[PDB]
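Read through the structure below, which is laid out as structure tokens, and then see the notes.
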Amino acid sequence: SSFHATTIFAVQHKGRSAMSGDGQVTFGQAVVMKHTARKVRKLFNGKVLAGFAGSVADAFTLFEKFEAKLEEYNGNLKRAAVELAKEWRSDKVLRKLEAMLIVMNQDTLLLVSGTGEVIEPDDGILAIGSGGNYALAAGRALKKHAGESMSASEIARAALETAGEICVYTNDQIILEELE
Amino acid sequence: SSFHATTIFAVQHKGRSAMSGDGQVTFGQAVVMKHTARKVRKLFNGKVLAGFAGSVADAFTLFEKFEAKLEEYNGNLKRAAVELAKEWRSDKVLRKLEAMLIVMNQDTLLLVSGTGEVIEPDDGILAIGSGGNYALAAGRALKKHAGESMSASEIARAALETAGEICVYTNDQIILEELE
Amino acid sequence: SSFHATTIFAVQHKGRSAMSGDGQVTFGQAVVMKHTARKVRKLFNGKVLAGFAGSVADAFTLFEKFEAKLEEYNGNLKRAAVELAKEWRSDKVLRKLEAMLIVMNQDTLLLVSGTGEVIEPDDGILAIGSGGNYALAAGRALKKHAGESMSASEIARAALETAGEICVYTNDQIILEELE
Amino acid sequence: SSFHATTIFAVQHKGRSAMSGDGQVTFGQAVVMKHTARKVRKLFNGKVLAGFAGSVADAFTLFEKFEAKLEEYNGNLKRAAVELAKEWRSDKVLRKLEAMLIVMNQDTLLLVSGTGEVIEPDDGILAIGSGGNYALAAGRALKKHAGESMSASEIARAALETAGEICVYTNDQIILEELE
Amino acid sequence: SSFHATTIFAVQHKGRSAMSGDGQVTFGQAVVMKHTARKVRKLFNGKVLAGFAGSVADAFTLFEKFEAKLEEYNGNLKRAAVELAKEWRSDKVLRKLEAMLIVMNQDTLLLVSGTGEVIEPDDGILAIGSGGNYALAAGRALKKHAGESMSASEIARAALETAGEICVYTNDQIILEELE
Amino acid sequence: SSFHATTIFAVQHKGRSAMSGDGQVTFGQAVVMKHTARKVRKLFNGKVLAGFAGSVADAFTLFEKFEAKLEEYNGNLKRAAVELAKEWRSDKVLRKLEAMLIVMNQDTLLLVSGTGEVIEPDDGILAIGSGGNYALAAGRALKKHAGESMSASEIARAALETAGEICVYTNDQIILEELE
Amino acid sequence: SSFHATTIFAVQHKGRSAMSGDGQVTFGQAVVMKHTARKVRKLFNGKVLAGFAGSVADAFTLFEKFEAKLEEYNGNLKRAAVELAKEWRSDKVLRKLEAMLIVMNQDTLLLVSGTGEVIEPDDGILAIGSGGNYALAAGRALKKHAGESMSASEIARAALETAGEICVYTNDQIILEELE
Amino acid sequence: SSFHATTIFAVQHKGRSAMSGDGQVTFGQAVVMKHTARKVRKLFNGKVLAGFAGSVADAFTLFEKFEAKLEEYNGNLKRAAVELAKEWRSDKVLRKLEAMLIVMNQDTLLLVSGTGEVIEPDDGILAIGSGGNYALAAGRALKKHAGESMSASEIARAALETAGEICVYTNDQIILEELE
Amino acid sequence: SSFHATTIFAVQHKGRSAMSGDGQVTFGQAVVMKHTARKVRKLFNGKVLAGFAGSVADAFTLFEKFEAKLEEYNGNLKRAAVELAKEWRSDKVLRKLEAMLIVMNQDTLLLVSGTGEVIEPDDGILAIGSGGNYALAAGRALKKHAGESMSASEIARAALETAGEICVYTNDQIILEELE
Amino acid sequence: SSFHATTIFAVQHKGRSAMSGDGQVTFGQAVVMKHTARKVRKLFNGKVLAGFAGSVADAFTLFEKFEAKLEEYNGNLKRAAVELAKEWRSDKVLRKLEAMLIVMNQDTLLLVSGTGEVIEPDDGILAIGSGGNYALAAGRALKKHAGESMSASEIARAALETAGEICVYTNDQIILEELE
Amino acid sequence: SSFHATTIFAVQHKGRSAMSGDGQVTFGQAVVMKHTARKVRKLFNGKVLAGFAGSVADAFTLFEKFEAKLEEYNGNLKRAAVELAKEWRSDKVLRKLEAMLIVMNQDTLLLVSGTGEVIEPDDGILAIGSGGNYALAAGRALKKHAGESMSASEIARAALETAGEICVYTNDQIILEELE
Ligand code: NA
Ligand code: NA
Ligand code: NA
Ligand code: NA
Ligand code: NA
Ligand code: NA
Ligand code: NA
Ligand code: NA
Ligand code: NA
Ligand code: NA
Ligand code: NA
């Protein structure tokens, strides 16, 4: 695709879960078409945060499917994720997607891919999209050297701000959701 | 090279001259290193405006060769430009440069390239650099359909503003210079 | 070349200056030959810090050329750098080096490059090399949201630590130098 | 994919079997998302060791298929492995996987690939994945020249350590399983 | 070129210094033209061991050049090595060589490259050439995990045996030099 | 070069010589910087028409040189052309130019190139530039099937109009010179 | 394929319709196999003219599909074409053909393509194939500046004659068909 | 494929029909695997000569297919040839063949291709394969300029001799079929 | 695939039939995984020798398809080979294999490829695989110039030895099968 | 360059010498600018025939150099030709020319190239340029099989005609020179 | 260059020295221009045999440079070869030649390349050129397995014959020189 993924960051910190994302939709090398896209949402009656950085048709397809697996498996995030991955990597159309998916609940944080990966981080942080690695670095750092004086939302928010500031493909229209 | 040119816009409008530029310095595909670069300057005793979007050492090599060409052909901008163009494109190293130069005095506005082009626009507008074509589109549009209500500086600033809003390689730290 | 550049991070914070770097020397895609390289040094009687991530033969040529420039412009970092850049971009050989130089005295921080760039950052941080952008994201973030409880050297070290943890070309063998 | 395979090593030495593997999950050129993956498992009631460096949806599809072949051919490692190969290679999707499979019981050791290869080594060692070749050379050297003073598990862990030290894609978070 | 570098390994271990090398000279992808090439020599009245895996016309130009720098700087391996590198990286012809040089005296081991690298290993071992990395993994594995019962020349030899056994560009015709 | 040549057409018809050219200066694939460039001129006291489609620095260099050969050889177009070609193809800088030169006088029409060609057409028509082949086809046709009711200027003019109408790289700001 | 398309030109002028084409069949870069191919035909009882420059097997499939479409929409050229285009762009095989179709009845001229284009020209001329754009330039020109002394068939023939004379892939073996 | 087509020539001349072919089968760039291949056969009770220069599995599939179309359309070379082409170009596998088919009966000569070409030559001669063009030039030269003293089979043979003598992919093991 | 083919050589000499192959299984460019592979086997009850260097799952698909064709065609080797070729070349996956097949009985020796080639040699020798062309050159040379003093099995053995000596992809662990 | 070489043919037959050449000057893929070039000339007072398909500035530099060698070595065609080659190939500019030179006197016939080749044919014929290979095959066929009924000049003209008929880059405007 | 190297083979066997080469000069991919070229010569007064398949102007530059080194080093072949190599590899043009040199006297046989290689074989055989690797495999095979019954000159002759039989670039017009 000529559209660049947006940037999504997620973190669990002191009993709190947050997921932040910017809104920049770039087409081609350089042209911004939208500034405020919303690529982070709540699923399963506000019990789960989901972030998909690709197109909305692919986001909805994956959200619906993940919702159905969550019902079929009684809220078990890990199982629903593994089964989604299995389906995703065998689907002729969706498998080729570059954009990844982050799902999280109260207990755990997961990265799902179209090549069929399901990855649980070791420090409660995942990041994806064009800016994802910069936000990853900024959050990891904030949580380790400033964890005590910052929360999960202040962290998700700062990580994305740092990334907007260095990534040309990430902007400063930050959307932030938390689980309570 | 891995450093992107900043964006420069120039306009002659109703007797006034102005030049503007953003400050975004990007290295590689996506990484911003500086936000407030200055690449628009006054030369030749505040009588010309010059804009060069490439590196500093090339800026000084070119600006010095330009000064010398002016104090050689009696302040004639067209002739000094042409002769700088002749020497630029025959220099083993400098002629490979992608970055172009804009010089302007009270009377005329010129683009100079290291392949030896000297171009004087038909509509009082030149633009170069990563966003230069978006600034060119914005400024031409304002000058033709809203020129009666905007000054040369208003257009200069407004063109850069549009360019920054749509081009990932151009930001909102605008620097503007005017003659007189 | 096949040899990757090590990673170097520089920061001015609260009147203090620091510069860290790792020691991983990687050859080709994936083969580490050395873990404890020293690519950060003091110059001009311990008044400036210099980091160059390229080869030793190029580090010596550039550290000696900059030494000449410093004594020839009496300690003035900016004028030395600009003259270094002009020399570096004119040199048939050294002009092609991808690796860059960071120089800093107690007043200011500069990046110099073989293409002839000289860049002073806006927020007192520079970083270069393989893991540079991760270290730059980690450092910018800690300064904004944890500046009031971390010093220049603590930030330098944590930004290199963050970078080594996410970047395969950056290790944990950190060298840190400061000015008083 | 963009995800790099982890490193897996297997060895039969003096009647003992052992398999080691690291935890590094690298995405794209240089970015580590996970440090502690588990890609080495036990199957068939602790009679076989299986290593698969790939994604988990793929690793489960293969561990399931192989288990089904092992019970159909009554624990015969080679018969199950050959029939796995046939099926793997005639699968429109999984056939394309770069990630290979190592399987072993108390009697032998076999690499299996989506191209349909089934290879038994001549010297009791296989290794695969990003760092596989470095593990192989370490492992083989130790077996041949230090084999009276190291056991299978000692060698397995040492070959992976050696590989972790020289390969940027292999870390030091070593998981080791043996056949009791 | 179309000719592949042979393989060379060096190690310092319990006061002893050894350097081993194979003899396989391969032309193009796959044709072996010689099997007993000698690319390991003693220089400086049997006090230094030098190894260069590229062509003879280059290996002599470098050995002569290196030996002059030694007579000029009175046995100082490090100094001569750096001056070699300086000269080498500014030479129009020799700067482009892929093949690298290893020099070692009783006290130290050094890799020199035509891009101007001078690298002392942390662990007493260097290896270069087609099979260099395999020999590096082997020798490192031997020294760490079977160092108390193996000598420097015994390791040099073994690391090359392993390299030859797994790498198609490395044969079993080994040459071995040591310093007492 | 990123600049596209403009389009030039030339014709001798019933004792008349004309040369027409459009004014579109395109940079990159698609961006028009100027509409009215003048790339056809008179040399040698209005006795010769010259058309060069490249940059002005190259146009002037070539016009001056051609002027000097014309004086050195007493107006002989063919000889001055051949000597220019010889000089042009040996000059390290100019030889690589893509744009060609058309010169004509009362008696004859010539195409000169940087690879050293001098070509006299068979039907008194030459064309060059982005649109040149379309203008060539349009003129050839006009002169053969409508020669009697159209002159050299009406032909040069129509050929360029046809070409503006089908070539995206040629526009309708036509400049036309004739010899009397 | 290696086989080049012949050249076809179509024109409505003064109530008259004509369609010409050459017969050069070129294989590969430069080898002519045939000089007198017939790629222009009459259909639907001599009321329409069809030119297709591709292979005979594709000419028959498309001339028969268009025949079906014509009887199924009662002579209406535009509705037949649009339905042909939809069918052609859906077909797994024929959809990739570079060659295009020109159809014309006494009312109108259309171009149809495998990508599903249907284009009616603005000035009553179409052309396709190897020499198509030269024939299009020659024809457009003769109609504008010699329309009042040339008929539709005379223009068709002169445009193909002009094209053959400048295009290496177009010969002089012209076939012309008209409607009364 | 890696296998090169052999060479085949056909000619009709003074009521006689001949087809000649070499036997060289080359694999990759340069390795000859057979010298006496027979790719010229008689079909349809010795009434047609067919030649196909690709592989045997393809040459039989086409000869069978062609011979069925002949029994179905009662000896009509042209009709069967067109239906062959229609079928061939819609076949998922055979459509991709580079190699072409020549069929000729007493009255006519035809080239059929898998892109659906059916071409009758103007001058009684076809040639295909590696050396086809050289044989085509030779045979054409013989027929025109030495036709009154050479027979059809004498030309087929000579055109192949010449082809073999100048083309590395064509040898001198000639097979010759004729119809009375 | 990243697995190179072993080398296989067959010969019929003085009424004896022989086929040899080495055992080297190389992965990627240079890494040897196995040294004693068996790619030469006896089929159809000790009556045919078959060689296939690819993977064992393709070996068995092909060795089953081939038995099934021998029964269909009453042991007629050439017919079965031709029908194997037809089905191999139309198989969507197998069609793409680089590895070729050699089959042989008492009377004849064929090479079969998945592009549908079936080649019987003219001098009683075929060879395939990595080192095939070396083994071919050796055997043709021994057979022609030392034929009167070697047996079929001696030549097959000496050809593979020669190939292993020059080809980095061929080794010295030779398997030999004969037919009475 | 973008300009294609013209076709030149030379032949010695029964004591007569003759050289033919066409006139087509093609630029880029397909565009003919000239139909009647003259690239075949007489030198040295009508004792030698020279053909050079290239540009005229180059063809004159070579005809001049060769004439100077012919008078230095007293008409010795081979001595002059070899010394021409040496000089041609050591010329920083002309050495790169694809266009080759044919020269002949009453005794022999020689191709000379900027790579330094000097080739004498075995059968009295050379040909060069775009259509050279087709002329060669035509020429050779006629000489060998029709040589008692055609002279050198008859063959020369016939080989070029044949070449003009099959090659899109060669026309029928044949210039012929012979040694009286 | 578009001219392929002839094939050259040298051998020392039982105190006799021999060198053979074919005569095929091929231009581009496939066109044979000469069949009897002489690339094997006797030098230094009948004492050394020299083989070089490239052009005669390079042949003579090299054969002069080599004489000049033999005098300098008192007929010591290996020394002259080594000094030739050094100067060849630093020559800006000759450095780039693909053709290699074989020189040989009564005592020794060397291969020299313009990348500075000098190789003395271990089994008395070298070969270079298009068919070199085939000639090498043949000769190694005749020497080792039929050595006791062939002379040096017989092997050289039989090796080139074998190579010509399999390699499309090698022919059967063999030149043989010996030293007593
Ligand atoms: Na940004
Ligand atoms: Na922006
Ligand atoms: Na790391
Ligand atoms: Na590591
Ligand atoms: Na080996
Ligand atoms: Na236009
Ligand atoms: Na033409
Ligand atoms: Na041949
Ligand atoms: Na080998
Ligand atoms: Na032609
Ligand atoms: Na041959």
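Following Swiss-Prot, chain K shows residues 2-181, kept in their order.
According to its header, the structure was obtained by X-ray crystallography, 2.5 Å.
The backbone N, Cα and C atoms fix where each Cβ goes, and this holds for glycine too.
One entry in Swiss-Prot concerns the mutagenesis experiment K:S2 to A or T. Its note says: Complete loss of protease activity. Secondary structure at K:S2 (mutagenesis position), taken from DSSP and collapsed to helix, strand or coil, is coil.
A C-beta separation below 8 Å, combined with a sequence spacing of at least six in one chain, links K:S2 (mutagenesis position) to K:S56. Taken from Swiss-Prot, the feature active site covers K:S2.
While the structure shown retains the original residue, Swiss-Prot records the mutagenesis experiment K:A6 to G with this note: No effect.
For the mutagenesis of K:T7 to A, Swiss-Prot gives this note: Complete loss of protease activity. The mutant is only found as a monomer; when associated with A-8. The structure shown keeps the original residue. Shown in sequence order, K:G22, K:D23, K:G24, K:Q25, K:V26, K:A38, K:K40, K:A54, K:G130, K:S131, K:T171 are the residues of the chain, 6+ apart in sequence, with a C-beta less than 8 angstroms from the C-beta of K:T7 (mutagenesis position).
Sequence-distant neighbours of K:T8 (mutagenesis position): residues of the same chain at least 6 apart with a C-beta under 8 Å from its C-beta are K:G22, K:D23, K:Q25, K:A54, K:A128, K:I129, K:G130, K:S131, K:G132, K:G133, K:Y135, K:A136, K:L161, K:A164, K:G165, K:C168, K:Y170, K:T171. Record note (Swiss-Prot), mutagenesis K:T8 to A: Complete loss of protease activity. The mutant is only found as a monomer; when associated with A-7. The unchanged residue is displayed.
Marked as Na(+) binding site by Swiss-Prot: K:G165, K:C168, K:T171. Under DSSP, K:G165 (Na(+) binding site) is assigned to a helix (H, G or I) in the three-state scheme.
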Assigned conformation of K:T8 (mutagenesis position) - DSSP reduced to three states: strand
Which listed residue (K:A6, K:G165, K:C168, K:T171) has most other Cβ within 10 Å, given these are recorded positions: K:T171
Residues close to Na(+) site centre defined by K:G165, K:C168, K:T171, Cβ within 8 Å: K:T8, K:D23, K:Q25, K:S131, K:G132, K:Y135, K:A136, K:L161, K:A164, K:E166, K:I167, K:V169, K:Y170, K:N172, K:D173
Filtered recorded positions - K:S2, K:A6, K:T7, K:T8, K:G165, K:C168 - keeping only those with Cβ under 8 Å from chain H: K:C168
Filtered recorded positions - K:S2, K:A6, K:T8, K:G165, K:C168, K:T171 - keeping only those with Cβ under 8 Å from chain J: K:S2
